[PDB]
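Trainee: Shown below is the structure under consideration.
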Protein chains: 2
Amino acid sequence: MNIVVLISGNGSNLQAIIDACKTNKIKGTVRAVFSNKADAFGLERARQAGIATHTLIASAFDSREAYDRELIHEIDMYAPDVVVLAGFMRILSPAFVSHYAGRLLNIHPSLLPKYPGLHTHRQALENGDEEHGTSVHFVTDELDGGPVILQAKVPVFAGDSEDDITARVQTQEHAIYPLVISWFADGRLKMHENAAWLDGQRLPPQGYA
Amino acid sequence: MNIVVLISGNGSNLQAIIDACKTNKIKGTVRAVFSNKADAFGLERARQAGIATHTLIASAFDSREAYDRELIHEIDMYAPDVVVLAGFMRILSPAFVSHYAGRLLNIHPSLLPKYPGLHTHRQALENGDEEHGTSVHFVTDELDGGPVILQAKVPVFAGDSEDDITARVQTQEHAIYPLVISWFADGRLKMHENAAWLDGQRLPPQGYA
Ligand SMILES: Nc1nc(O)c2cc(C[C@@H](C(=O)O)c3ccc(C(=O)N[C@@H](CCC(=O)O)C(=O)O)cc3)ccc2n1
Ligand SMILES: Nc1nc(O)c2cc(C[C@@H](C(=O)O)c3ccc(C(=O)N[C@@H](CCC(=O)O)C(=O)O)cc3)ccc2n1
Ligand SMILES: NCC(=O)N[C@@H]1O[C@H](COP(=O)([O-])[O-])[C@@H](O)[C@H]1O
Ligand SMILES: NCC(=O)N[C@@H]1O[C@H](COP(=O)([O-])[O-])[C@@H](O)[C@H]1O
């Protein structure tokens, strides 16, 4: 089972995935890690693990379509069974989403449908929500509109800073992402009729309950 | 629980609603029926049931805003708890949608998002669909774009005419519309964050599953 991970920054989720393959919780391997930022430390995590790395700078391309195309061309050298977005700060084109339909995953730092887009933690905290979390879902063209597979809620108390809750959510992300990937790896997770299905059963709008 | 129905034609769905209130499946009453067509037989259905009727002709108004305004003014004489569109062939203005936000329902003759608008049936046959149906949803300014509450699928077999399928879908409509209205009447159905919620639970893009 070949996994290709796409990142943009630190890559703590990438690390959790790497560790899960190592323990075999995930019966597969991370074949490659792609980044749109040359600096991303995640690349360094993959490097140290003997995993291949690649970098595609948006400037070197003259259109989003041209960029994803070279991305698809590159990612495919590894014959991935699933493409995983772990902190990938770049929106993917419909062509790309199409090419990996049903096998493209992402983990959004909020309790979807709440706060699609960037700056989740802040909004959650500035709006005064008593509950925050993360959501792993199948990627569709709609910015975080795809079928939610699993969420991990996290209590929000007075006094918690933006970083406090962020580190709290992160701890959950490291738990549910590798898990969702393992479900996928065992052919227990699929998507059709734009819905997410676990063990053959339809999952609710907010993921496995 | 006061219900105000808006129609344009025969009113078979109106009748199903009327019958459901009679049996108390819906714990409420159709207080009035409005139509934008003087001929609509639905008016006679209501008439025979001892229900009040009203007609508002578009020609008698010089703008859509003026028309809905008078519509709101009239509908409100009946202090409705919910306004139900049953075959109403007229697009309502934002102000109107706003005034009945969360308490305005419609039943579209197709499996939304597929075939928003008119000519559902014909497109289904034409586009060679193996499945057709109806969708009850909360009304928002987006033409059949609001939160779908419940759909009723219907199989399509070679040999089926546009009338064969239409009559098949109608039969379903008479079943799910009164049902959805009862959910609403029991305070079990609500809309917030532009989503449909049944028994406190968020419903999928396709309605209750
Ligand atoms: N088609 C598609 N659908 C999704 O749901 C995607 C989901 C993701 C991750 C997502 C996160 O979980 O939240 C996410 C959502 C939004 C942006 C963004 O706007 N980034 C750029 C803007 C556009 C770009 O440069 O790509 C910025 O600098 O603000 C970056 C990641 C990435 C690509 C996606 N692509
Ligand atoms: N604001 C609003 N939003 C919706 O979603 C509505 C949904 C409905 C029913 C709908 C059905 O599901 O099918 C529906 C779909 C299309 C037309 C239409 O084009 N009507 C006019 C156009 C303009 C007018 O009303 O004068 C015509 O003569 O084609 C009328 C109702 C009626 C009014 C609505 N109003
Ligand atoms: N564009 C994707 C996105 O929203 N990523 C989010 O940014 C953080 C980076 O974690 P990381 O250590 O896994 O890189 C994670 O919390 C992840 O959900
Ligand atoms: N614009 C509304 C609309 O498309 N309504 C649809 O027209 C038919 C009329 O039924 P009826 O008059 O016998 O209830 C119904 O099938 C309804 O879904």
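Backbone N, Cα and C define each Cβ position, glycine as well.
Annotated N(1)-(5-phospho-beta-D-ribosyl)glycinamide binding site per Swiss-Prot: B:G11, B:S12, B:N13, B:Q170, B:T171, B:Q172, B:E173, in sequence order, evidence recorded as experimental evidence. The annotation (6R)-10-formyltetrahydrofolate binding site is assigned in Swiss-Prot to B:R64, B:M89, B:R90, B:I91, B:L92, B:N106, B:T140, B:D141, B:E142, B:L143, B:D144 on the grounds of experimental evidence. For the mutagenesis of B:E70 to A, Swiss-Prot gives this note: Loss of homodimerization. No effect on activity. The structure shown keeps the original residue. Quoted from Swiss-Prot, the note on the mutagenesis of B:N106 to E, H, I, K, L or Y is: Loss of activity. A mutagenesis experiment is reported in Swiss-Prot for this position, B:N106 to A, D, G or S, and the note states: Reduces activity about 2000-fold. Listed in Swiss-Prot is the mutagenesis experiment B:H108 to E, S or T, annotated as follows: Reduces activity about 1000-fold. Swiss-Prot documents B:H108 to A, G, M, N, Q or R as a published mutagenesis change and attaches the note Loss of activity. Under the heading active site, proton donor, Swiss-Prot lists B:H108. One mutagenesis experiment catalogued in Swiss-Prot, B:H121 to Q, is accompanied by this note: Increases Km for 5'-phosphoribosylglycinamide 4-fold. For B:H137 to F or Q, Swiss-Prot lists a mutagenesis experiment annotated as follows: No effect. For the mutagenesis of B:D144 to A, E, S or Y, Swiss-Prot gives this note: Reduces activity about 1000-fold. The structure shown keeps the original residue. One entry in Swiss-Prot concerns the mutagenesis experiment B:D144 to C, F, H, K, L, N, P, Q, R, T or V. Its note says: Loss of activity.
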Trainee: State the count of C-beta atoms found within 10 angstroms of the C-beta of B:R64 ((6R)-10-formyltetrahydrofolate binding site), not counting that atom itself.
Mentor: 15
Trainee: Taking the Cβ of B:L92 ((6R)-10-formyltetrahydrofolate binding site) as the centre, count every other Cβ atom within 10 Å, in any protein chain shown.
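Mentor: That number is 24.
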Trainee: Please identify, among the recorded positions B:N13, B:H108, B:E142, B:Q170, B:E173, the one with the smallest Cα-Cα distance to B:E70 (mutagenesis position).
Mentor: B:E142
Trainee: Three states by DSSP: which one describes B:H137 (mutagenesis position)?
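Mentor: The three-state answer is strand.
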Trainee: Please classify the secondary structure at B:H121 (mutagenesis position) using three-state DSSP.
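Mentor: Going by the DSSP assignment, B:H121 (mutagenesis position) falls within a helical segment, counted as helix.
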Trainee: Within 10 Å of B:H137 (mutagenesis position) (Cα to Cα), which of the recorded positions B:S12, B:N13, B:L92, B:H121, B:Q170, B:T171 do you find?
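Mentor: Those near B:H137 (mutagenesis position) - Cα within 10 Å - do not exist; the answer is none.
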Trainee: Under DSSP, is B:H108 (mutagenesis position) helix, strand or coil?
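Mentor: The three-state answer is strand.
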